Amino acid sequence: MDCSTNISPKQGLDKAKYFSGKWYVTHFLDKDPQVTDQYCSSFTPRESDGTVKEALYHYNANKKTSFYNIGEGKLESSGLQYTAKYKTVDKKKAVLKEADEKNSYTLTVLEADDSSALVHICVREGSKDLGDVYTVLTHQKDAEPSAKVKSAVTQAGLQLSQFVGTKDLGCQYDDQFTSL
Ligand code: HEM
């Protein structure tokens with residue numbers, strides 16, 4: 001499995017629109033058929049002087065379990081795109097594993113407006129691409145994605161109907177974790 005290659009950030013994006021509020025994933029497209037569990041995700045990205053920090057949450061909708069991470073990376077010279085190393089943490093942000101040199105993710109912002117975003121995430125370990133996920137985001141749980149972001153899906157060469165919608169998954173969020 002190789003992460004999707006036709007990936008670079010949309011030029012002209014206002015970073016203040018992306019690094020704002022919090023995001024909830026309303027739709028995701030995970031390329032790997034062997035990932036049968038479905039997830040919900042929410043995260044709160046912030047940037048200062050080209051360094052991105054973000055508290056990240058996953059909910060496994062089948063097992064009904066949640067896991068927590070803090071990513072830290074540098075903005076690329078290309079725009080709204082960054083490769084993050086990450087801590088693994090508990091719900092209180094106590095560190096279980098510090099960031100390391102072999103585990104990372106690369107997030108690329110493909111569209112972002114006042115209400116909504118389309119981002120791509122490649123999770124890697126060493127020489128290996130572990131996960132490839134496109135996510136449509138909104139600022140509130142089950143809010144409708146913007147027309148501009150729906151266009152961006154099509155612009156990315158994708159079909160929104162092929163994504164998994166998170167509304168029907170029985171998502172549970174931890175809004176205290178993502179606040180900050
Ligand atoms: C609903 C959208 C998403 C789904 C379906 C999804 C799916 C997954 C799955 C299946 C795993 C592997 C879990 C395991 O077996 O340990 C995972 C891990 C991971 N995801 Fe996501 N993900 C989502 C959103 C995101 C977001 C938005 C980010 C970053 C902003 C992200 C970053 C990561 C990272 C860093 C890992 C590795 C965590 C670890 O190894 O402990 N994912 N994701």
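Please read every residue number as a count from 1 along the shown chain.
Recorded method is X-ray crystallography, 1.9 Å.
Quick reminder: no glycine exception, Cβ is built from N, Cα and C everywhere.
Its Cβ taken as reference, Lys22 (mutagenesis position) is surrounded by 21 other Cβ atoms within 10 Å in the chains shown. Mutagenesis annotation in Swiss-Prot: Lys22 to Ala (Swiss-Prot position 44), described as Slightly reduces anticoagulant activity; the structure shown retains the original residue.
Residues within less than 8 Å, Cβ to Cβ, of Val25 (mutagenesis position) and separated from it by at least 6 positions along the same chain comprise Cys40, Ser41, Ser42, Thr135, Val136, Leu137, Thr166. Among the mutagenesis experiments that Swiss-Prot reports, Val25 to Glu (Swiss-Prot position 47) is described with the note: Reverses orientation of heme cofactor.
The DSSP secondary structure for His58 (heme binding site) is strand. Positions annotated as heme binding site by Swiss-Prot, on the basis of experimental evidence: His58.
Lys93 to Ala (Swiss-Prot position 115) appears in Swiss-Prot as a published mutagenesis result, with the remark: Reduces anticoagulant activity. Counting only same-chain residues six or more apart in sequence, the Cβ atoms lying under 8 angstroms from the Cβ of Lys93 (mutagenesis position) belong to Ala55, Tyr68, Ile70, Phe177.
For the recorded site, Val95 (mutagenesis position), the DSSP three-state label reads strand. Cβ contacts within 10 Å of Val95 (mutagenesis position), excluding its own Cβ and spanning all protein chains shown: 11. Among the mutagenesis entries in Swiss-Prot is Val95 to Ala (Swiss-Prot position 117), noted as: Reduces anticoagulant activity.
A straight line from the CA of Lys22 (mutagenesis position) to the CA of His58 (heme binding site) spans 14 Å.
Across the fold, the C-alpha of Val95 (mutagenesis position) and the C-alpha of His58 (heme binding site) stand 16 Å from each other. Checking the mutagenesis positions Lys22, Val25, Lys93, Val95 for a CB within less than 6 Å of any atom of ligand 1 leaves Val25, listed in sequence order.
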